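See structure below.
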Amino acid sequence: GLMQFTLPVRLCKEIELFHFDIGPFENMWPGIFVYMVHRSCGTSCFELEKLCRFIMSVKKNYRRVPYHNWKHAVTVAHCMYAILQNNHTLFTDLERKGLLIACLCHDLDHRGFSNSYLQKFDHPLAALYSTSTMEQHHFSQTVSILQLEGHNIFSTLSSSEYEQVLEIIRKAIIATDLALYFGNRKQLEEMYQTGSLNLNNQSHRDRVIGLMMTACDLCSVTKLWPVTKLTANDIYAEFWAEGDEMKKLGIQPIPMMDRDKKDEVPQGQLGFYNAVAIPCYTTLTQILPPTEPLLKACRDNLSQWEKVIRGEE
Ligand SMILES: CN(C)c1nc2cc(Br)ccn2n1
Ligand SMILES: [Br-]
Ligand SMILES: [Mg+2]
Ligand SMILES: [Zn+2]
């Protein structure tokens, strides 16, 4: 009970900032996650023995793909940590517990392919779940791991608190389906501007937690330019692999995914910052003013992609 995790000074300070990079030392990522849980939640939220066993089973069930991997899991959990710490009083005990676990689990057993590719492939998971295919699988794997002997980090919740936290985690993971993001932000935009947004309305919290999840999931666009630039390589390596597999099914992939059309990437990143990222962190800043640094960092990187196009790097 008296066993804190402590990090080296540079990490101890930088981890509090939205733009923190968890680094290339895999073996430190579990301790980073626990540190965050302890400061975000308490030293008491989870039995350390069970948490550690839950973390290492979650790690095992992320695959060795270029981007949708264990590092992404922890990166996305860190962004949620930064949002929760800069918005101390807005979130219940259960939400703080549930959301860091949601973020760590959100891409469990991802194979590096989109919901579209599963459906064109006719992957079994596409028959089991017609929408938010991978996201329903990710929630399914989370529940599977939670039910391994020794792994129930929630065992000390009441029956009804347990049901609420698994419901927070399910909606949180489903919301990482970018197809659902557009409508979810449109509604939050209207609710904010007409003044009807009410954080005591459960259906409204759900929407706001969904946007937080989109923001954490996209947080690679809110890092320092060199982190953003190198992560984009990993993202495009999955896209081009998926484009290769589309060609194998006899389908010309969208250009984003065509490795013959790399030249078009900087313009494609422009489109994405403008269509998805900027609107996402704008609406999030409006709802949760202290998340402004994510918007500012996102704008800085949009500006960096504009420079790539103009031939200035
Ligand atoms: C090109 N689009 C779909 C895309 N998706 C992402 C997600 C993140 Br994080 C960063 C860049 N991109 N680029
Ligand atoms: Br990126
Ligand atoms: Mg995902
Ligand atoms: Zn993700």
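Sequence positions for chain A are given in Swiss-Prot numbering; the residues included correspond to 724-1036, in order.
A Cβ is built for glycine as well, from the same backbone N, Cα and C atoms used for every other residue.
Per Swiss-Prot, active site, proton donor is recorded for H791. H791 (active site, proton donor) falls within neither a helix nor a strand when secondary structure is assigned with DSSP, and so counts as coil. Remark: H791 (active site, proton donor) has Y785, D830, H833, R834, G835, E961 as non-local neighbours, by Cβ distance under 8 Å and separation of at least 6 in sequence.
Per Swiss-Prot, 3',5'-cyclic GMP binding site is recorded for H791, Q992.
Sequence annotations record features per position, and here Swiss-Prot assigns divalent metal cation 1 binding site to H795, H829, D830, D940. The Cβ neighbour count for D940 (divalent metal cation 1 binding site), using a 10 Å radius over every protein chain in view, is 22.
Look at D830 (mutagenesis position): DSSP puts it in coil. Positions annotated as divalent metal cation 2 binding site by Swiss-Prot, on the basis of experimental evidence: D830.
Within 10 Å of the Cβ of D830 (mutagenesis position) there are 25 other Cβ atoms, across all protein chains. Per Swiss-Prot, mutagenesis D830 to N is noted as: Reduces activity 1000-fold.
One entry in Swiss-Prot concerns the mutagenesis experiment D830 to A. Its note says: Loss of activity and of zinc binding.
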Same-chain shell around divalent metal cation 1 excluding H795, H829, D830, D940, C-beta within 8 angstroms of the CB centroid, reads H791, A796, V799, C826, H833, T899
Counting every protein chain shown, other Cβ atoms within 10 Å of the Cβ of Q992 (3',5'-cyclic GMP binding site) number 25
Neighbour count check, CB within 10 A, over binding-site residues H795, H829; minimum at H795
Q992 (3',5'-cyclic GMP binding site) and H829 (divalent metal cation 1 binding site), compared by Cα position, are separated in whole Å by 23
